[PDB]
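Read through the structure below, which is laid out as structure tokens, and then see the notes.
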Amino acid sequence: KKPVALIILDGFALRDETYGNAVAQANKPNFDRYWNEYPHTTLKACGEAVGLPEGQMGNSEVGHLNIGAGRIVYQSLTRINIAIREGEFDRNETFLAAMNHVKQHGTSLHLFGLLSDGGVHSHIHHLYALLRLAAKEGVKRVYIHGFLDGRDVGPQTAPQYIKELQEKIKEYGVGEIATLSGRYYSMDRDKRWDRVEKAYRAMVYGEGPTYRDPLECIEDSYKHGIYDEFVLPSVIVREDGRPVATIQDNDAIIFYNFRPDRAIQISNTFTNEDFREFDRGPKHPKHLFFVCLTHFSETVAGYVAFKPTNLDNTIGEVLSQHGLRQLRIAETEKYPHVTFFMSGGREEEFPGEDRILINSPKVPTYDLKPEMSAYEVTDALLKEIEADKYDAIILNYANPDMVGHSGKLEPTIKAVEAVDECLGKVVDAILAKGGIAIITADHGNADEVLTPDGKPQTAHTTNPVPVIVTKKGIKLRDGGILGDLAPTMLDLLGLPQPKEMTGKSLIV
Ligand SMILES: [Mn+2]
Ligand SMILES: [Mn+2]
């Protein structure tokens, strides 16, 4: 069994400047030899090249969606942007139905979402559109519960978004910031239900640090070294000390996040009839008209404003269709991208698809353990390779992206070095097995963890990703995009490529 393996170095891109570039500064003997000894090229992993507005950096969802699809996958951010531009956003029946509910049953409208213009999980401009729409629809009571970013934008940038929002609220004549919480608590994706609960109880019970001014809340957090991303779920209160607003029975909630992985958990806490992860308290809110901007999961008992469209014949499906055995492997942090997103937004496994989940280290931030679980993932898979069970393999090494998000150079360099070591073991095992490896990445991050002034850079970059096909004797085209990865794999697998896959094999 000569396996063909697609190895994704999450957040590993190619950038010339070496300043703050942990990818370049790291000692990657393994990666370097393969780059030198095997055919390679770079791919566009951002902007229109992956279904995003021009300029928009890529990410795991977008990245894994496009890699697994073998075509340019139209993204949510773009789609909604167009809706707002074409005046279709204001005609959305789900939004209107939610607005009618609060008006008809005299309740309140609550707006959930990442407060920033990162564009990865949301865009603050989408929130303003809802605020403008709520004002147009005559919705009296509108409350904003913002989740502070600092991961897709500057580490301490919330003040400007809060400011801009406050200005929009005044202009539009509706809205009131009710709570502010770091996305660390309100947008967890590791089933750390303790974090989630914290966000929940601030929102529905008004429990947590209380302030009368959104900005003083932020000022105070920064004062304690707690920045945007990690801001404790706080509650804004009125002159009478009472919370500005708490989610109650029959209230409506519009969660303006369009990325699912970090939205499902809190969405379940709110809509799940029977919920066990933790005790929501006996007086917890019921009968909430819950609206998801896009589809999060079948579990979320709520409506979807922008309904999804099937992604047919993604590599997972073509491999399965041809009786091949495939394995998806990754540690917690990237398990959803190597499975859900890779499979074209599909939850259920394909027949013949196996999955291995390795638990990420039990650390708050991964700068505290740069090697994360890279070693456990390598050992588990090395075993799978010795067994000779799989035809295709999809491995994702989260380290570069996860610790690069810390905005720290040394830890990110350590991370990159840890993965290189692992990468050599994996590819060397593949080759020894007579198989071929496609070493690549979904987008950049670790190529820039410091700003020009030397400050922490906690977000992705727009740099191209590397592409190595460990198959001597071949050449790779150059104007490639992620959507060209799947066709190349099928090419290597010698399987026919579906018409759906509009991408082109990188092999000449
Ligand atoms: Mn990624
Ligand atoms: Mn990332």
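What you see of chain A is 3-510, where the numbers are those given in Swiss-Prot.
Determined via X-ray crystallography, 1.9 Å.
Placed from the backbone N, Cα and C atoms, the Cβ positions cover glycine too.
The active site, phosphoserine intermediate annotation in Swiss-Prot covers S62 and is backed by experimental evidence. Among the features that Swiss-Prot reports, Mn(2+) 2 binding site is placed at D12, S62, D444, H445. If you look up Swiss-Prot, you'll see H123, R153, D154, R185, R191, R261, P262, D263, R264, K336 marked as substrate binding site, on the strength of experimental evidence. Residues or ranges marked as Mn(2+) 1 binding site in Swiss-Prot (evidence: experimental evidence): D403, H407, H462. A mutagenesis experiment is reported in Swiss-Prot for this position, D12 to N, and the note states: Loss of mutase activity. Among the mutagenesis results in Swiss-Prot, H42 to N has the note: Decrease in activity. The residue drawn here is the original one. While the structure shown retains the original residue, Swiss-Prot records the mutagenesis experiment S62 to A with this note: Loss of mutase activity. Among the mutagenesis results in Swiss-Prot, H66 to N has the note: Strong decrease in the mutase activity. The residue drawn here is the original one. Among the mutagenesis results in Swiss-Prot, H123 to N has the note: Strong decrease in the mutase activity. The residue drawn here is the original one. Annotation of the published mutagenesis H125 to N in Swiss-Prot: Decrease in activity; the original residue is retained in the structure shown. A mutagenesis experiment is reported in Swiss-Prot for this position, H128 to N, and the note states: 5-fold decrease in activity. Experimental mutagenesis is annotated in Swiss-Prot for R261 to L, with the remark: Loss of mutase activity. Among the mutagenesis results in Swiss-Prot, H445 to N has the note: 5-fold decrease in the mutase activity. The residue drawn here is the original one. For the mutagenesis result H462 to N, the note given in Swiss-Prot is Strong decrease in the mutase activity.
Features per Swiss-Prot, on structure.
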residue	record	Cβ within 10 Å
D12	mutagenesis position	27
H123	mutagenesis position	27
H125	mutagenesis position	25
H128	mutagenesis position	26
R191	substrate binding site	16
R261	mutagenesis position	25
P262	substrate binding site	24
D403	Mn(2+) 1 binding site	31
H407	Mn(2+) 1 binding site	26
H445	mutagenesis position	29
Which residue, of the binding-site residues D154, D444, has its CB surrounded by the fewest other CB atoms within 10 A?
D154
For ligand 1, list the recorded positions among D12, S62, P262, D403 whose CB atom is within a distance below 6 Å of it, in sequence order.
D12, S62, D403
What subset of the binding-site residues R191, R264, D444 lies within 10 angstroms of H66 (mutagenesis position), using C-alpha positions?
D444
Relative to the Cα of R261 (mutagenesis position), which of the recorded positions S62, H123, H125, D444 has the closest Cα?
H123
Sequence gap of 6 or more, C-beta under 8 Å: which same-chain residues meet both conditions with respect to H462 (mutagenesis position)?
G13, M59, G60, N61, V122, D154, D403, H445, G446, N447
Taking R264 (substrate binding site) as the reference, which of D12, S62, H128 (the mutagenesis positions) have a CA within 10 A of its CA?
none
Check the Cα-Cα distances from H123 (mutagenesis position) to the binding-site residues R191, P262, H407, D444 and tell me which is shortest.
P262
Which one is it: of the recorded positions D12, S62, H125, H407, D444, whose Cα lies the shortest distance from the Cα of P262 (substrate binding site)?
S62
Do any of the recorded positions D12, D154, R191, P262, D444 touch ligand 2, in the sense that the CB is under 6 Å from one of its atoms?
none
Would you work out the biggest C-alpha to C-alpha distance among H123, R153, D154, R185, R191, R261, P262, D263, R264, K336, the residues that bind substrate according to the record, and give it in angstrom as a whole number?
17
If you count the other Cβ atoms within 10 Å of each Cβ, which of the recorded positions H42, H66, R264 comes out on top?
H66
Long-range neighbours only, meaning 6 or more apart in sequence with Cβ under 8 Å: which ones does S62 (mutagenesis position) have?
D12, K336, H339, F343, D403, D444, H445
Whose Cβ lies within 8 Å of the mean position of the Cβ atoms of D12, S62, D444, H445, the Mn(2+) 2 site, other than those residues?
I10, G13, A47, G60, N61, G65, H66, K336, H339, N398, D403, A443, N447, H462
Using the alpha carbons only, what distance in Å do you get between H128 (mutagenesis position) and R191 (substrate binding site) once rounded?
22
Rounded to a whole angstrom, what is the C-alpha distance between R191 (substrate binding site) and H125 (mutagenesis position)?
19
Can you tell me the three-state DSSP label for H66 (mutagenesis position)?
helix
